[PDB]
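A.B. asks: Sharing a structure, written as structure tokens. Questions coming.
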2 protein chains.
Amino acid sequence: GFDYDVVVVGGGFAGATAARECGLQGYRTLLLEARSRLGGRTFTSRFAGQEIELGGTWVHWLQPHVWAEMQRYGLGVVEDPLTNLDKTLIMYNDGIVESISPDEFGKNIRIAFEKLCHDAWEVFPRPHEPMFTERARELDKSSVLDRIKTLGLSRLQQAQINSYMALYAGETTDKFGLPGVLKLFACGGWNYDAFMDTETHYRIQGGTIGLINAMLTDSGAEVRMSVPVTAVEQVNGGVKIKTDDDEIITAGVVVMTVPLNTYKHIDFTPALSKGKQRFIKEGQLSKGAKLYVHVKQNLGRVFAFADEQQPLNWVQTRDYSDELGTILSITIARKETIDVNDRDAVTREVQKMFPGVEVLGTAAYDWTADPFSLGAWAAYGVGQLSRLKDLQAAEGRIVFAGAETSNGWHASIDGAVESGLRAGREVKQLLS
Amino acid sequence: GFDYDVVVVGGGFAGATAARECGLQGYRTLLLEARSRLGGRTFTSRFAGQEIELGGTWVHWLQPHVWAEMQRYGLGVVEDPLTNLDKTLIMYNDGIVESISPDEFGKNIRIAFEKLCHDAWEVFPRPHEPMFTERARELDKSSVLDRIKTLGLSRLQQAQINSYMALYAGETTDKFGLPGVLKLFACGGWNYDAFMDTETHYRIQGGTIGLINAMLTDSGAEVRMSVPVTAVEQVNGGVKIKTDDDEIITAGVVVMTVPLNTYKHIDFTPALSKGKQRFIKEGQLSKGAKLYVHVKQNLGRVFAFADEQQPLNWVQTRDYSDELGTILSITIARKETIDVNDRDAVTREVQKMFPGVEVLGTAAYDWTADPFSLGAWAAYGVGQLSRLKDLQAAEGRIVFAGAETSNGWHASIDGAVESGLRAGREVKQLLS
Ligand SMILES: Cc1cc2c(cc1C)N(C[C@H](O)[C@H](O)[C@H](O)COP(=O)(O)OP(=O)(O)OC[C@H]1O[C@@H](n3cnc4c(N)ncnc43)[C@H](O)[C@@H]1O)c1[nH]c(=O)[nH]c(=O)c1N2
Ligand SMILES: Cc1cc2c(cc1C)N(C[C@H](O)[C@H](O)[C@H](O)COP(=O)(O)OP(=O)(O)OC[C@H]1O[C@@H](n3cnc4c(N)ncnc43)[C@H](O)[C@@H]1O)c1[nH]c(=O)[nH]c(=O)c1N2
Ligand SMILES: CN1CCC[C@H]1c1cccnc1
Ligand SMILES: CN1CCC[C@H]1c1cccnc1
């Protein structure tokens, strides 16, 4: 006799997926979202006359959960200009920007990545069972920098791969866990060309928010925004959920999908297991941010890495023409290197990378400062992947999901969807 | 005012998927299946104390649609013994059986396959859009043998790759379309090690029939077996469906999922488009069959190719031990090379490959003789992939699906599931 069969906390991809799974079974379903918008660590917006994605953006058909959703809802891919590049740049830690022949640039990051992931087949034959091999557990004592130091890379190759890895860490690479990277590489078919294609090439037709809305419309669930959950109590065979204004909603089961780094906002009664408490105290690593810049010049199709002591770590073209100029998509590994909301600073750093351009505008999102993400994409520190099952475990009538808790594409939209399908299955089990 | 909102014809993976999609929307749904069982070109059975799969068997997490279903229903993988092989054999067209070091055997098929598919990245950058490039249309004038003749392969390599390709054709390789193979290779991450892992390594926990049953239970649809549809007439804004005993069922929309090679059993009014009629007159190529053999000896973990003039084209171990002996899974490219239901012949051919073994039993399935498949897995002849859209097109209130009609993994369970998700979306569009 509860208010709802299931309450889903969080309206990103994990929560939207879980609510869709539950609603299609006929369960009375409520989704509670803290922000005044949906999408979570994805956010569709507009800038310089284009639709832009200020969080998670790119997907691929090798990513099984999100691709199946795109198949169900009839969403095509939209290709960003990553082939036939006009310029490929590396900006080293010492501030030098060097233009590299695009063919040579791609050959060298491929060599570095395949060397970094040389044992991916042996360590992760089953990337959706991350601790399947003893070697993966042994490697979880090492960081990505530990391995980079043994590869004998050239100066170009070392700068490229350390830029790539600092971005995926949202942190310096001495803190970044090694097995999680090998596992993503295995997910992308154990080969660099395939894996790179999955990461920044194709966007969703209609945007991330379009797929969120399709799922929630399908679900039939009641959806409420601007309602943060601040406490969850298991009592009377179900759960009592309290919001910041002390209203109480009861439910048979709760699906938690909030980002790991935000669990400090929520009091659990009884306390969560010690393993989960350890993960909550640690958090995940990433301190990233994202921004678009509109410049007056037509730079064509460009790509740049910047190493971890520099701010503009991953740059590529979103749009270009003589009439428009260029819109650049820029992802930042560590928000401490640049205040993406400080336009003067942004203009200085962009000109450092592209001397002589005039900045006509910017659009930025500081995911690390946002109270309802407190960080960016999921990134495991040393030793954390080994303990993933602690985060995944159900605790009585509370089910846990979110990209951090997925087995496969944990840094991606796909991993969020995966965790939501798992959550739907677990809700069905708990309501049987 | 029809009997049903939607009638799904056929209870293989495409039909089970479509019925699930439609039932979860609340549409009044009926599935009609011709055989007295479900599963279509998959069939879970029992032999020598083990559960066996006499049709489609192996899946992979790089296959997005079937993997997402396994995530939803909580189905793990079951690994067959393909690593650390004890014996790898090649049987040439001239009947010689040669034992090859397993490491060398794998190196040589990898070289042959990567050479055959050397241009897969350029021809199929988007494997789910098969005619995206002009080069793919140009290559659809050539057969797989046409390309093999230009590779300069060794005797071992040519025999290995021609065996592999005759199996995927279910026919001799001079008739097999080239682009469809390049496209499957692209689906498997554009690399041989990944692609091979997707094809014969992992089975579905609980079997193909377990996943069919889960989908149809979820669907809530009414399911009727031993009811072949023999005619479909579009009339009165919907469809009239006639069965072999002249009963008539009416519906708003019909989803056709029967195998292409069986369309001769069904009269359409009005006639289907000329493009579809051409495909129906041509059919798809494969003439394959499958069988398991129980021998008294423990052969360990074995793998064999046999070239296309010989019958046992793809052999691997299903189970082995000293107490049990060995169960071998054998797939046959062309049913004209061996009568899989003739036990004496099977014993002769197995002994030709494994001289000295004692055959204790067999279990076989002649998919090419079965009236409700009239062939095996989908295999395109020369020029057919270019015309795929003709087969996919809706015709008024009739939607078409089945693995032959998919864009990606068309030779697989995954492509069937893909086509069923597409059909569900199209039914939703037609009922709006
Ligand atoms: C800048 C940037 C860039 C990328 C990416 C992320 C970021 C930040 N990613 C990763 C991808 O965006 C990410 O993995 C998923 O969006 C995570 O979805 P979840 O639903 O797990 O969490 P997510 O954080 O999206 O959703 C959780 C929800 O919980 C809410 N919430 C928090 N506390 C709450 C409370 N107390 N009460 C109620 N609700 C609460 C939040 O407001 C949020 O809506 C990505 N991926 C990819 O596939 N391709 C890409 O290109 C990128 N790039
Ligand atoms: C021997 C063998 C081996 C393999 C495979 C196939 C075969 C035959 N495949 C391919 C895979 O099995 C195949 O692609 C799908 O099962 C096809 O699913 P569909 O639903 O498209 O057709 P499918 O043929 O399964 O379903 C069509 C249904 O329509 C019914 N029907 C026909 N005419 C009718 C009528 N007039 N009225 C009513 N119903 C009618 C049939 O009885 C059948 O149940 C495979 N794939 C893979 O992923 N891994 C693998 O290892 C293999 N290996
Ligand atoms: C594809 N991604 C997953 C998480 C980070 C992200 C990414 C990669 C390159 C540039 N920006 C974001
Ligand atoms: C994995 N497959 C798809 C269709 C044919 C099939 C196959 C491959 C190897 C041996 N038997 C069947």
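Using the numbering of Swiss-Prot, the residues shown for chain A are 51-482, in order.
Header entry for method reads X-ray crystallography, 1.9 Å.
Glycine residues also receive a Cβ, built from the backbone N, Cα and C atoms like all the rest.
In case it helps, Swiss-Prot gives these features for our protein:
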type: BINDING; residues: A:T381; note: (S)-nicotine binding site
type: MUTAGEN; residues: A:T381 to V; note: 2-fold increase in KM. More than 10-fold increase in KM; when associated with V-250. Does not affect kcat significantly, but shows a small decrease in catalytic efficiency
type: MUTAGEN; residues: A:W427 to F; note: 3.5-fold increase in activity; when associated with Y-462
type: MUTAGEN; residues: A:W427 to Y; note: 2.8-fold increase in activity. 7.5-fold increase in activity; when associated with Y-462. Unstable, loses activity; when associated with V-462
type: MUTAGEN; residues: A:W427 to N; note: Loss of activity; when associated with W-462
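Quick one: how deep are these features, and who are their neighbours?
C.D. replies: Applying an 8 A CB threshold to same-chain residues 6+ apart, the list for A:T381 (mutagenesis position) reads A:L217, A:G338, A:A339, A:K340, A:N363, A:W364. DSSP assigns A:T381 (mutagenesis position) to a strand in the three-state reduction.
Within 10 Å of the Cβ of A:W427 (mutagenesis position) there are 26 other Cβ atoms, across all protein chains.
The secondary structure of A:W427 (mutagenesis position), as reduced to three states from DSSP, is coil rather than helix or strand.
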